[PDB]
Amino acid sequence: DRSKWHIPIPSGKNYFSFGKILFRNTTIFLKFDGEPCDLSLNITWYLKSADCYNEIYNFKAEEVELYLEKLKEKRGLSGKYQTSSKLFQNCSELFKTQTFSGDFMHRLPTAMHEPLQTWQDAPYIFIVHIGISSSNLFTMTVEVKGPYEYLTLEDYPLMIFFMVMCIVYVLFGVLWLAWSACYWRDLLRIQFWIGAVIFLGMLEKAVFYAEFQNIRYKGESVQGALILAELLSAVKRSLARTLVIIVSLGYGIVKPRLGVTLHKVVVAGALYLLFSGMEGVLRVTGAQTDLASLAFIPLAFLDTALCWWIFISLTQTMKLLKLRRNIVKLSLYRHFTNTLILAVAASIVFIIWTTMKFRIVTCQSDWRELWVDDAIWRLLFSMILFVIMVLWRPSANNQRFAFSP
Ligand SMILES: CCCCCCCC/C=C\CCCCCCCC(=O)O[C@@H](COC(=O)CCCCCCCCCCCCCCCCC)COP(=O)(O)OCCN
Ligand SMILES: *[C@@H]1O[C@H](CO)[C@@H](O[C@@H]2O[C@H](CO)[C@@H](O[C@@H]3O[C@H](CO)[C@@H](O)[C@H](O)[C@@H]3O)[C@H](O)[C@H]2NC(C)=O)[C@H](O)[C@H]1NC(C)=O
Ligand SMILES: *[C@@H]1O[C@H](CO)[C@@H](O[C@@H]2O[C@H](CO)[C@@H](O)[C@H](O)[C@H]2NC(C)=O)[C@H](O)[C@H]1NC(C)=O
Ligand SMILES: *[C@@H]1O[C@H](CO)[C@@H](O[C@@H]2O[C@H](CO)[C@@H](O)[C@H](O)[C@H]2NC(C)=O)[C@H](O)[C@H]1NC(C)=O
Ligand SMILES: CC(C)CCC[C@@H](C)[C@H]1CC[C@H]2[C@@H]3CC=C4C[C@@H](O)CC[C@]4(C)[C@H]3CC[C@]12C
Ligand SMILES: CC(C)CCC[C@@H](C)[C@H]1CC[C@H]2[C@@H]3CC=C4C[C@@H](O)CC[C@]4(C)[C@H]3CC[C@]12C
């Protein structure tokens, strides 16, 4: 999300709260700037740790004024916290009481810790309340800085994973270009679209890495990035699905390229991409407009129908091909169908494990590996793409996979 916040104090109830996972030994900086001052101020701040992620997930600021009393009777959730309050006559716009040269304030759950600092990597909730007693007047700048500049926890492993994915996709592109350049006398039209898929994946990974680098080094995310990356990912997935469907039917490999075969049938699968547009951009930009179930159900049903169609077409194509005594293409089709069935089994196992580990627990006691659900799918897609690349590689006699009328 963000690490730098600018807030006009005379707005609402003057409560500013945020809950997120933070590193150990991270500092929180508060600055105040604005017009000349004439009103008494009273600033109170709470910084609370979290035993499990649940209280950071269902934390709604709209009732935060109630939440404090839940933290006042010692009847809330377990976790140590620090509190402090200070009074200022007019504005105190040049003192650094919240910056340095403070004291050692004990935490309640004999601590003697630094005033405003994290003591262990964990989910933290920070709340600040300003009371003004005798139309913007001030401006509050809030920053968080740990061992890195602005890269909080839960984003470091994702950034490393995206870097590794960028390197892997660059290697894939280099290998494909080398193989293509080595054998250019006779290629296939199916061997040109795999380069397009690799290019789209490379662009998506580069966009993600650039966005993460900018958010780390500036503290503010780029608005038109995540949406573009999601759109590119959806386009790449739709292209891969349609290529697999067209290969499964034997269009151009077993049977001749009939006039209306892909027309009105294969192209109509492009609406799947539309559904892929309703779950990517919608999920990346938090809306919560009662569309999560509508974003997950039809995509799963469409994918199941596509898998059913692909398997039936593959069975029919293999049955037809075995009757004419063909051995070169039969082994390739058997390897292709084995890879597809293994991918389906791995995907179903992954989805069962993800649904049985994360969204079944009362509160997530293991929040460290909370990023795996956003990377296992990409890793599986990359592995399947590499296997398909190894299966369909240009060679000396690159014509065994032709129709040959
Ligand atoms: C004996 C009973 C009769 C059996 C007859 C056979 C009927 C079929 C039976 C069972 C089918 C079981 C289907 C289970 C549902 C599928 C999983 C699911 O829910 O679909 C899921 C999982 O999707 C997958 O990850 C894999 C789905 C399988 C796709 C396999 C083919 C394409 C793989 C990509 C390869 C590209 C390589 C292209 C190279 C060029 C090639 C020429 C949808 O997430 P998603 O992904 O959208 O993104 C999630 C983002 N959060
Ligand atoms: C604004 O707030 C401050 C504290 O929040 C008020 O306290 C005054 O702060 C000054 C700054 O050190 C103290 O020193 C005085 O400064 C004036 C101007 O530089 C100087 O002429 C005096 O000889 C003295 O050194 C001052 O003692 C302190 N006053 C009190 C009663 O504690 C400040 O008064 C507020 N400003 C206004 C205009 O109300
Ligand atoms: C916590 O982080 C701080 C800052 O990253 C470090 O404490 C010292 O910070 C100053 C900078 O003002 C450095 O010059 C010192 O080298 C840092 N270490 C010490 C021992 O002074 C340090 O990384 C961490 N400090 C503790 C006590 O864990
Ligand atoms: C500044 O605001 C805090 C609230 O964050 C005030 O703390 C209250 O103090 C009164 C009397 O001391 C009691 O009701 C409680 O101790 C506090 N109430 C809470 C925490 O809800 C503090 O008194 C304020 N400073 C003033 C008025 O000078
Ligand atoms: C295409 C396939 C083969 C690529 C596989 C890349 C693997 C090796 C990458 C992807 C994600 C990576 C992990 C991402 C995050 C972390 C946390 C860090 O504190 C230690 C390293 C560790 C645990 C990484 C180790 C290497 C890792 C597992
Ligand atoms: C989402 C929408 C806009 C995509 C529409 C593009 C269509 C026309 C593309 C996408 C995939 C393409 C197919 C990919 C693979 C092959 C194999 C080759 O041996 C003959 C051409 C053929 C069969 C292509 C024909 C055109 C095709 C069907």
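Chain A is numbered as in Swiss-Prot; shown residues: 38-146, 168-192, 203-473, in order.
Cβ from N, Cα, C; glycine included.
Where Swiss-Prot documents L271 to F as a mutagenesis experiment, the accompanying text is: Reduced mechanosensitive channel activity in Tmem87a-expressing cells. Sequence-distant neighbours of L271 (mutagenesis position) (same chain, 6+ apart, CB under 8 A from its CB) are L300.
The number of other CB atoms found within 10 A of the CB of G292 (mutagenesis position), across every protein chain shown, is 9. Record note (Swiss-Prot), mutagenesis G292 to N: Reduced mechanosensitive channel activity in Tmem87a-expressing cells. The unchanged residue is displayed.
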Euclidean Cα distance (Å) for gap endpoints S203 and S192, 10 residues missing: 15
